[PDB]
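Enquirer: Once you've had a glance at the structure underneath, I'll fire off some questions.
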Amino acid sequence: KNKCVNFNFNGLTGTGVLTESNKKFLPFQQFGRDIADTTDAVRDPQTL
Amino acid sequence: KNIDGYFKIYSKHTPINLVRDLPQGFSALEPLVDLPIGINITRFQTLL
Ligand SMILES: *[C@@H]1O[C@H](CO)[C@@H](O)[C@H](O)[C@H]1NC(C)=O
């Protein structure tokens, strides 16, 4: 975390810095989006 | 709703105090289930 990485979560690919979130995903949710239709936050498949 | 053979089931439980009909207002239903039955559905029934 806290570093520039090329991340791939279940095929959801991107590049960025991964930080601990304060978001409230619902039980069914996997990943967030931004107004730009870009992934803004994700859920780790191995850790909830 | 069964789309592309996908049986998607959303639900919501809420307390009420009314004996007439559906209370007027607004509340959203969260997904619970997605069954890949691949089965066409044309009719249904309820069981009490
Ligand atoms: C609809 O029925 C056909 C029968 O050929 C089947 O191939 C298809 O998968 C079914 N689709 C749904 C909506 O379950």
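Residues 535-582, in that order, are what chain A shows, numbered as in Swiss-Prot.
Method of determination (from the header): electron microscopy, 4.2 Å.
Cβ coordinates are placed from backbone N, Cα and C, and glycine is handled just like the others.
Quick paste from Swiss-Prot:
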VARIANT   A:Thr547 to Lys  In strain: Omicron/BA.1
VARIANT   A:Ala570 to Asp  In strain: Alpha/B.1.1.7
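Give me the local environment of each listed feature.
Expert: In the structure as shown, the Cβ atom of A:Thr547 (variant position) sits within 10 Å of 10 other Cβ atoms.
In the shown protein chains, 7 other C-beta atoms lie within 10 A of the C-beta of A:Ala570 (variant position).
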